[PDB]
Structure formats: structure tokens, C-alpha cells
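Novice: Here's a structure for you.
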Amino acid sequence: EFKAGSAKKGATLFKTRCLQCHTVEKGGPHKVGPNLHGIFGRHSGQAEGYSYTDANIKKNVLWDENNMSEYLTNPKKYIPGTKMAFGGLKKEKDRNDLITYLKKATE
Ligand code: HEC
């Protein structure tokens, strides 16, 4: 159960482990991964102009803070056969910080 974090450390966590494939803001370019704007309160594989794996669309989960934290532990376990080649944010306070920044930077 995620509760709160620091969008300051959450930003520095993103810049090192997320920024290579992703972009936040409104109207951000699709790089390797999709643009994460408005991800919270939006179903998996709904970003316009991006080609997702069948599995990402199959999952059909409304992205919430609890759904995201379970996913960011092991992305390949939560969604099997996904093209997100990321290990995972194992340390919970790392996820809690990231989601706090991600809940703000995705609007
Ligand atoms: C590549 C080097 C990636 C890194 C680092 C991270 N992500 Fe990723 N992500 C990547 C891909 C290729 C995809 C597409 C998934 C597919 O199977 O098609 C994604 C997807 C996401 C999603 C879901 C997208 C959606 O449902 O609309 C999320 C929420 C996501 N990625 C988050 C995320 C975060 C928070 C990361 C770092 C901390 C991160 N990704 C890293 C590729 C890569």
C-alpha cells in the first residue's frame, strides 16, 4: 500500500532509470516506450500513436498507485512477455518516491 513520497527524489530516480525510454509532460515524444501523460486513471495500452505488445493490451488494468507499485517491482512478472526491458525498483521507498513524481509529472 503506497501512501506518500518525495517528488524531488522521485524525479532523480526517474532521470536515471526511466528517462532513456520514457517522456513525461503533455505532447511528449514516444522514444522507446510510450508517453506516460495521464497514465493514472487510464487503461494499459491506450496512448495514441504507440504500438504495444498484445499482452500489455490483454492485461486491461486501470492504472492506479497500487497497480503501478506492483508492476514496478517486476514489470516482466506482472505483465508476461512485455517489451519493457527494465529490471525493477525493488526498494519500496524508491517506488513510493517515483509514483509521487509520476502522479504529478503525468498532467
Ligand atoms: C526501456 C529502456 C524502458 C525503461 C527504462 C522503462 N520502460 Fe516502461 N515501458 C517500456 C516499453 C517498451 C513499454 C511498452 C510496453 C509494451 O509491452 O508494449 C513500457 C511501458 C510502460 C508502462 C505502461 C504503458 C501503458 O500501459 O500505457 C508504464 C507504466 C511504464 N512503462 C513505466 C515505466 C517507468 C515508471 C519506468 C522507470 C522507472 C519505466 N517504464 C522504464 C520501456 C521501458
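We number chain A the way Swiss-Prot does; in order, the residues shown are 3-109.
In case you wondered, yes, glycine gets a Cβ from its N, Cα and C as well.
Okay, these came from Swiss-Prot:
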type	residues	note
BINDING	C20, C23, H24, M86	heme c binding site
MUTAGEN	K78 to R	Loss of methylation by CTM1
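For each feature listed, report its degree of burial, its nearest neighbours and the pertinent distances within the displayed model.
Specialist: Classification of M86 (heme c binding site) by DSSP places it in coil, neither helical nor stranded. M86 (heme c binding site) is surrounded by 15 other CB atoms, counting those within 10 A of its CB over all protein chains shown.
In the three-state DSSP scheme, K78 (mutagenesis position) falls into the helix class.
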Novice: Roughly how many angstrom lie between the C-alpha atoms of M86 (heme c binding site) and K78 (mutagenesis position)?
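Specialist: So the Cα of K78 (mutagenesis position) lies 7 Å away from that of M86 (heme c binding site).
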Novice: Can you tell me how spread out the heme c site is, meaning the largest CA to CA distance among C20, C23, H24, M86, in Å?
Specialist: 11
Novice: Return only the integer: C-alpha distance in Å from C20 (heme c binding site) to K78 (mutagenesis position).
Specialist: 15
Novice: When neighbour density is defined as the number of other C-beta atoms within 10 angstroms of a residue's C-beta, which of the binding-site residues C20, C23 has the lowest density?
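Specialist: Among the binding-site residues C20, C23, the lowest count of other Cβ atoms within 10 Å belongs to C23.
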